[PDB]
Amino acid sequence: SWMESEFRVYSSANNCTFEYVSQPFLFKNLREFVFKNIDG
Amino acid sequence: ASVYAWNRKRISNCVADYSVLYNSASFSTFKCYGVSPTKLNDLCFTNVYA
Ligand SMILES: *[C@@H]1O[C@H](CO)[C@@H](O)[C@H](O)[C@H]1NC(C)=O
């Protein structure tokens, strides 16, 4: 089996304001994304 | 919780069907300030705390 740990990304997290879970966002395959942040 | 050390819950990212609590017979009192309890189902807030 395999194990994954987010503790190598951050040591801790507090005061969480938002959470969302869905399906994965991600010859060879080319993946393109656009990230915008408008009006919150 | 005890009154000197009251607890808080944060409510977000949900649909607040306030009519469920307003029309409940399990309460002895229900009073609102700054808002009417019969209009709550038509309102949106940035945060709700209980
Ligand atoms: C959590 O974050 C919100 C938004 O920045 C802030 O208003 C609130 O005071 C923070 N809570 C704590 C305990 O820091």
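Quick note: numbers on chain A are straight from Swiss-Prot, i.e. 151-176, 186-199, in order.
Header says: electron microscopy, 2.6 Å.
Including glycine, each Cβ sits where the backbone N, Cα and C put it.
Swiss-Prot documents A:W152 to R as a naturally occurring variant and attaches the note In strain: Omicron/BA.2.75. Neighbours of A:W152 (variant position), defined as other CB atoms within 10 A of its CB across all chains, total 3.
Among the sequence features in Swiss-Prot, the natural variant A:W152 to C is noted as follows: In strain: Epsilon/B.1.427/B.1.429; when coupled with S13I induces resistance to NTD antibodies by changing disulfid bond in positions 15-136 to 136-152. Reduced to three states, the DSSP call for A:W152 (variant position) is coil.
Here Swiss-Prot notes a natural variant, A:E154 to K, with the remark: In strain: Kappa/B.1.617.1. In the shown protein chains, 5 other C-beta atoms lie within 10 A of the C-beta of A:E154 (variant position).
A:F157 (variant position) has a Cβ environment of 7 other Cβ atoms inside 10 Å. Following the DSSP three-state reduction, the secondary structure of A:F157 (variant position) is helix. Annotation of the natural variant A:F157 to L in Swiss-Prot: In strain: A23.1, Omicron/BA.2.75.
The local packing around A:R190 (mutagenesis position), expressed as other Cβ atoms within 10 Å of its Cβ over all shown chains, amounts to 7. Here Swiss-Prot notes a mutagenesis experiment, A:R190 to K, with the remark: Partial loss of biliverdin affinity.
Here the residue is the original one, while Swiss-Prot reports the natural variant A:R190 to S with the comment In strain: Gamma/P.1.
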Hey, how far is A:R190 (mutagenesis position) from A:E154 (variant position), Cα to Cα, in Å? 23
